[PDB]
Amino acid sequence: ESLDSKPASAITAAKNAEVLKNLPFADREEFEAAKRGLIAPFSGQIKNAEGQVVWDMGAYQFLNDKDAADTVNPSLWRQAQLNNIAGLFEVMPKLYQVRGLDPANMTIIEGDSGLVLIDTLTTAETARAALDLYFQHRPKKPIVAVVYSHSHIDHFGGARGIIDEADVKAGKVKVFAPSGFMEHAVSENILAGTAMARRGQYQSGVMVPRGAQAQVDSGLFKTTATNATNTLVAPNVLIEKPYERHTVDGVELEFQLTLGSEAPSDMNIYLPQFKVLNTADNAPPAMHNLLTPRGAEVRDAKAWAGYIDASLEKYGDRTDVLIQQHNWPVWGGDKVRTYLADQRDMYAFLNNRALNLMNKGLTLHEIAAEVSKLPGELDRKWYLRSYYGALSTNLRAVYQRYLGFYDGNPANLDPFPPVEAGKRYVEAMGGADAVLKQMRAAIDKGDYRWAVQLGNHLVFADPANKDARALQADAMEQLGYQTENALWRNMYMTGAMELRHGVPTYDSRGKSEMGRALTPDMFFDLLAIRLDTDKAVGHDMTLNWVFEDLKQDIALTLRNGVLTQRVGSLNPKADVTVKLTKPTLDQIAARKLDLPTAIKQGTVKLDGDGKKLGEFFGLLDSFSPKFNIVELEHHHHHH
Amino acid sequence: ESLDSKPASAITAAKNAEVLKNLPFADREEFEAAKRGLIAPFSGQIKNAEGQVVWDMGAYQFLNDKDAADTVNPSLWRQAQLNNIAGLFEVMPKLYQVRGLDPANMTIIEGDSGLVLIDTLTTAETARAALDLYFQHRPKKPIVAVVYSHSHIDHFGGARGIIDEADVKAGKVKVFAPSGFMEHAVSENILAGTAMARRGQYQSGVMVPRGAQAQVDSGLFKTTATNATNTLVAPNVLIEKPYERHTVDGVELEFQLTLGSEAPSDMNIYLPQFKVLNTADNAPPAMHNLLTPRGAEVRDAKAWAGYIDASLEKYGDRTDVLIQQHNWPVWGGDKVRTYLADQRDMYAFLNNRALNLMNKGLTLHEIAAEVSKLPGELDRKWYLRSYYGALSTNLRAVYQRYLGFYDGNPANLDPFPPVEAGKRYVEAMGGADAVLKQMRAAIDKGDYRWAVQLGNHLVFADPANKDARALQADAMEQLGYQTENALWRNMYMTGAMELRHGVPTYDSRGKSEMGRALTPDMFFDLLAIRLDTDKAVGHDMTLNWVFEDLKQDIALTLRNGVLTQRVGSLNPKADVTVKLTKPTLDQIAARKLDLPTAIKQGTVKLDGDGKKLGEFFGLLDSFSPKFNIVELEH
Ligand SMILES: [Zn+2]
Ligand SMILES: [Zn+2]
Ligand SMILES: [Zn+2]
Ligand SMILES: [Zn+2]
């Protein structure tokens, strides 16, 4: 059994050939839209400080001016080609966009004295690159203001690389963000940080080679930035009312809060002076995720449809061009009004259809199996295809939002862990060889979906079974070859690769500077996650923390291996009281500055039992950024 | 193969016998607490208008003064006994509680002129009964004010039976509720209404007989009310700030918002004049659900722990007795301070431990499998046992909240529907007979957990396989006999019963009057759910609605079988414009008043294509309250 990337099976090739026949030949419409306003193309590379590649559009040349290969869904191939169109774009005079230099776009508005930006891209490196491409064709001006459209890393991530933290803290640079920005940005990207960043590798397929038999696109972007720096700079002005009008450097900004739709902290930006609506990631030219593969809170499709309709009503009649923080604009009022109506209907359908079927007694997987397509004319639009969000996943996500993972059947009340279930199922099926025979029967039949279910049990029962791994990877690859969903392709390709070759050595948060924006409260919330309860039991203690810089008191309590904190108060009977600054704390937990060294230097001043502070830091776990996904967890010692 | 309730197997009996040996003998402490302040006991029956039984404490006599049977977990049996203590209770002079006459409790505060209530129970029938028991021991006075502690049916459900809708709309009666009350009450109880009410029958085990081999308790209550009326009356004062002080009829009410913890719209009520904290359902004497079996939005354990700590700081030093909207109070500042600290730690552990393991790469079921108990002293408290919320479920729920149902493994990206998976698994295992052989092996071994997994595939592959159904029910019954979790027992017992005898004829929302509180916006949100997309495709239309009573305009749009609405606006080119009142609309959709009849009467006035309005109503589905859970649909 081979570990090599197999060609498309006859079944796969035939399946893709049939997709070619049934695609809307409306063609060039989105190509003309993606090309319109192109000032300077980009096909090059973005490198980091150490000369490592961060971004590379050149890797995708195989897509340009060529027809779809048998190993890639033709509809997916079309989207991939559109996403190859990168560079600096002029929407209108004074209104620019840098697209395809990062997963997200950067909107640049030319003000009276400087520049007003909508989003800062994913990394410092890509943010800098995007701004440099802009400065190659437009005069050098300072950044006067920044808008964070939502709490997603691809929008706030590159902030520090282009703006100064001190200028934001001073109010010199206005940084706008929707209600609940930090809370949600830190929960998603920091608190559940390690899990998300790793799961995200499957979503983007970053470590998978670029080619017709591997990584081709990610639906709303190509892939993610490698070997780069994620940053976080807290906003200065928060959008709290449903609508807020603010003018900065002679630029009229009209914010529409869209909380709990695409992101927990989210908003649209209307530009009155331009007759342009920036729909952030609320209406991209593909079905978005109600539940993201990387892992984040469920999204509300009802609210999402409501917010879209609100934009269509409030701005639809005064918008000449719709711009987004992913992909190309939509030109002309007529087209924008149709687009928004179509977008709204898609989210409303996802919600209402699932609730209709839920109330009929259908469970998550029954619902996903019964709704095969978008209704009426929605199935005929290019901008509504499941390139990013999957119809099945989104239907399952509505079920999750309203009811949860549990289907109501008590036989599913207490599922076994994958290894325990794997061993039992393999035995029940006649042992390893019997499952391998059935896997081969399924692959021959072209039932790749069943073969992956079969193989997963075997791989989890015995990760040392090489035939099981090769067959599992072969079936996933064929599934990836067939899928129109870019994210599903990426997940399947990553899975295939990791089954065959193991997990590649890469950490998305390696160079991450997001921990700087963290308040002491946020910081202790992370320590509460890091704390090893098993080790911490029998070590009840109270630690008081006084931040001389922030004039903030935190009462930390460790009880029964559980860490809780109180902001603004101090415990009178605290085992220890720690006097320091936020920077000093950062260094100690990041293992940059040693504890007795800080006491020696006088940066840390203790009152009471200092041993207790040392033992507290000894109870904290350190999360490895690598973890097995397609096979069981790498243990550690012998079992 | 038999359809009869089997006795406990030797394995089951032995397993339960061992539980008896290892339980905290702190006994009487919770019994003294549950009995304290009992004015008048209740063991009787509550009946509806038609003389049908609604509530019956008498059905649980088997628990009283008897030791746990073979067929019931002893820790569960203890809880069941405590939950049998029902009636009228005095916490303090002017402060009363009616407990065990409904799933929830009713708090009665005696004001200057009348009564100030905290919650109205689940149904009109139980609310009335509870208030009558109170009036048998205390003077007759009017209800001056009502507090809805949260958006749960067991708290707002009996409102109409004890208060007047007109008095609330007029401001004569003050009705307090936390921020987002109606939105969340309607979403949970109405929009996902049918699914929730039906799933709830498994959670409560309402249709399962009461006995040592069947329904015994529901952890925070006995079960739910049968053949009764759920009501909904909209509040008139909404608590929007984190803390709000309001005084009504000389009663000082201090509200603490606890949004997104136990319920999306939720709050605690501090009573300054009494030195009493009402923790609603935020700190009951059992682990609560982060994910409810009946189906609702995930709960935030982080926020939940944060809110508890905030109560402990803000009121802990000024509280003599803690009262709750389920179960008995906790007496004395020292005990209340320990309780709240314990409660907070439980929720914080659930969140933090799961996040710790999530970041270690553990998936939902691996996390549930690795954490077997609460840490340190938390495992030693009676009030922290998994009688209601399950530790496994709650850990799985934290994973759900942060990451979702999908574990990140692409082999689980597109699971087959139960029938398709059932057929494939059964075939893969050597066909029906081979699975039955393996099921029998599992049951003999006492591996009931594996037998239910095996049998589910078979029952879904062929629901006509009688041996598969009987064996599946037998295994679930044994699982029910073993469990400390009351909710899990109820679910297993309901499953067993329905596998053996099919779905009983009962609807929890049969007599429901909740649709009255619905705004036209809310009403059209329900119609959007009811709309049959398949039938509606090719019937694009625009319908304008003008409510003469409310002075509200609604623009309805049906496009590609998708129903959307705009509040406060009208479409100029609408296919039809409907002029009516909210009451008139209610009757048409409830099929009480016919369309041409309303036009004849002049209650419905049309402008444009009236045929289109008739075809619109023809596109609406009607949800049957009955649906198969433990076998394939119908
Ligand atoms: Zn986004
Ligand atoms: Zn984005
Ligand atoms: Zn309740
Ligand atoms: Zn509740």
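Please read every residue number as a count from 1 along the shown chain.
For all residues, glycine too, the Cβ spot is worked out from N, Cα and C.
For B:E262 (Zn(2+) 1 binding site), the same-chain residues 6+ apart in sequence whose C-beta sits under 8 angstroms from its C-beta are B:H150, B:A280, B:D281, B:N282, B:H288, B:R299, B:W304. Annotation source Swiss-Prot lists Zn(2+) 1 binding site at B:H150, B:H152, B:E262, B:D281.
The Cβ of B:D154 (Zn(2+) 2 binding site) has B:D102, B:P103, B:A104, B:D119, B:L121, B:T122, B:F221, B:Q325 as same-chain neighbours under 8 Å, each 6 or more residues away in sequence. Feature annotation from Swiss-Prot assigns Zn(2+) 2 binding site to B:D154, B:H155, B:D281, B:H326; the stated evidence is experimental evidence.
If you look up Swiss-Prot, you'll see B:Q203, B:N289, B:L290, B:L291, B:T292, B:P293, B:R294, B:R299, B:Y388 marked as sulfate binding site. Mapped onto three states, the DSSP output places B:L290 (sulfate binding site) in coil.
Looking at Swiss-Prot, you'll find the mutagenesis B:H288 to A (Swiss-Prot position 317) noted as follows: 1300-fold decrease in kcat with (R)-2-octyl sulfate as substrate.
Take the CB of B:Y388 (mutagenesis position) and look out to 10 A: across all protein chains shown you find 27 other CB atoms. Listed in Swiss-Prot as a mutagenesis experiment, B:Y388 to H (Swiss-Prot position 417) is described as follows: 238-fold decrease in kcat with (R)-2-octyl sulfate as substrate. 13-fold increase in Km for (R)-2-octyl sulfate.
Reduced to three states, the DSSP call for B:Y388 (mutagenesis position) is coil. Annotation of the mutagenesis experiment B:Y388 to D (Swiss-Prot position 417) in Swiss-Prot: Loss of activity.
The mutagenesis experiment B:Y388 to F (Swiss-Prot position 417) is recorded by Swiss-Prot, whose note states: 114-fold decrease in kcat with (R)-2-octyl sulfate as substrate. 65-fold increase in Km for (R)-2-octyl sulfate.
The C-beta environment of B:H155 (Zn(2+) 2 binding site), restricted to residues of the same chain at least 6 apart in sequence and closer than 8 Å, consists of B:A104, B:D119, B:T120, B:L121, B:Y148, B:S149, B:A280, B:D281, B:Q325. Between the CA atoms of B:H152 (Zn(2+) 1 binding site) and B:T292 (sulfate binding site) there is a gap of 12 Å. Taking a Cβ cut-off of under 6 Å from any atom of ligand 4, none of the recorded positions B:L290, B:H326, B:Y388 qualifies. The recorded positions B:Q203, B:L290, B:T292, B:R294, B:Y388 include none with a CA atom within 10 A of the CA of B:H326 (Zn(2+) 2 binding site). Per the record's binding annotation for sulfate, residues B:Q203, B:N289, B:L290, B:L291, B:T292, B:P293, B:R294, B:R299, B:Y388 show a top Cα-Cα distance of 17 Å.
Calculated from their C-alpha atoms, the gap between B:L290 (sulfate binding site) and B:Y388 (mutagenesis position) amounts to 10 Å. Apart from B:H150, B:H152, B:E262, B:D281, the Zn(2+) 1 site neighbourhood in this chain, defined by C-beta within 8 angstroms of the site C-beta centre, holds B:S149, B:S151, B:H155, B:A263, B:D266, B:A280, B:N282, B:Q325. Among the binding-site residues B:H150, B:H152, B:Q203, B:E262, B:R294, residues whose Cβ is positioned under 6 Å from ligand 3 are identified as B:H152.
Look at B:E262 (Zn(2+) 1 binding site): DSSP puts it in coil.
Counting only same-chain residues at least 6 apart in sequence, those with a Cβ under 8 Å from the Cβ of B:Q203 (sulfate binding site) are B:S218, B:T292, B:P293, B:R294, B:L487, B:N490, B:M491.
Taken residue by residue with DSSP, B:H152 (Zn(2+) 1 binding site) is part of neither helix nor strand, so it is coil. Each of B:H288, B:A296, B:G389, B:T393, B:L487 belongs to the same chain as B:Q203, B:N289, B:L290, B:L291, B:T292, B:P293, B:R294, B:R299, B:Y388, is absent from that list, and has a C-beta within 8 angstroms of the C-beta centroid marking the sulfate site.
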